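Student: Structure below; questions to follow.
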Amino acid sequence: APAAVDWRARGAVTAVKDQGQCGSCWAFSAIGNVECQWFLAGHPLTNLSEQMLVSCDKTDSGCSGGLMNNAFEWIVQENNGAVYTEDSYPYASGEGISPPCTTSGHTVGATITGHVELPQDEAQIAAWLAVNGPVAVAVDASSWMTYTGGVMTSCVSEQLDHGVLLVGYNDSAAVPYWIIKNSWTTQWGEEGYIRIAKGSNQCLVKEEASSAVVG
């Protein structure tokens, strides 16, 4: 695979968002992945709706957590593949309470047809990402609250408790790293991103990697 990849160089990644006090990391991870895959399929980069998932996907648990793979399945199996635009279904859970689902008044911004679940292998995830784009991953982010920059070598790696988005990597650095988009505003981390060491399953990053499929 290439020595380094960063899908921001393609303009494929939307701005960093703010999940607020809702436990909706799973939705930001899944939607961020869809946004990138939709762009990479040859469509304008579009902000898509986390709130659709948080409110409407009853296989996941709203502001009390969820799984990106469940979200992808809900979109295809219960929502006809459709993902509404953020503009037409804006986020309304920042205080920690998700409103009930509404089915009317929204605009379809993307469609997915399925999702892939990738091997539990950092090199194979990296190789897939190099060709096919950003990858949703579960991580242990329990130690991340005060991260301000650098390559996190120090990740607790005990329990998956967060979903984030791999957008690239750099295998050439002395400590190789993944490049991860978080959903805690651009005031956290490196303009809202984090680099974690790559190759030692830091933060359990290899355990639950997946991507939506467009087309």
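All chain A residue numbers match Swiss-Prot; in order, they span 123-337.
Recorded method for this deposit: X-ray crystallography, 1.2 Å.
Using the three backbone atoms N, Cα and C, a Cβ is placed for every residue, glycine included.
Pasting the relevant annotations from Swiss-Prot:
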- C147: active site (ACT_SITE)
- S186 to G: In clones 1800-2 and 1800-4 (VARIANT)
- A204 to G: In strain: RA (VARIANT)
- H284: active site (ACT_SITE)
- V286 to F: In clone 1800-4 (VARIANT)
- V286 to L: In strain: RA (VARIANT)
- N304: active site (ACT_SITE)
- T308 to A: In clone 1800-2 (VARIANT)
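Walk me through where these features lie, including what they touch and how far apart they are.
Tutor: Listed in sequence order, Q141, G187, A263, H284, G285, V286, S305 are the same-chain residues six or more apart from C147 (active site) with CB atoms under 8 A from its CB.
Following the DSSP three-state reduction, the secondary structure of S186 (variant position) is strand.
Using a 10 Å radius centred on the Cβ of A204 (variant position) and all shown protein chains, the other Cβ atoms total 16.
Counting every protein chain shown, the Cβ of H284 (active site) has 23 other Cβ atoms within 10 Å.
Just so you know, the Cβ of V286 (variant position) picks up 29 other Cβ atoms within 10 Å once every protein chain is counted.
According to DSSP, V286 (variant position) sits within a strand segment.
DSSP assigns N304 (active site) to coil, not to a helix or a strand. Listed in sequence order, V138, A263, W266, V286, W310, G311, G314, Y315, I316 are the same-chain residues at least 6 apart in sequence whose CB falls under 8 Å from the CB of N304 (active site).
Taking a C-beta cut-off of under 8 Å and a sequence gap of six or more, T308 (variant position) has these contacts in its own chain: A137, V138, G314.
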Student: How many other Cβ atoms sit within 10 Å of the Cβ of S186 (variant position)?
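Tutor: Counting Cβ neighbours of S186 (variant position) within 10 Å gives 11.
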Student: Can you give me the Cα-Cα distance between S186 (variant position) and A204 (variant position) in Å, rounded to a whole number?
Tutor: 23
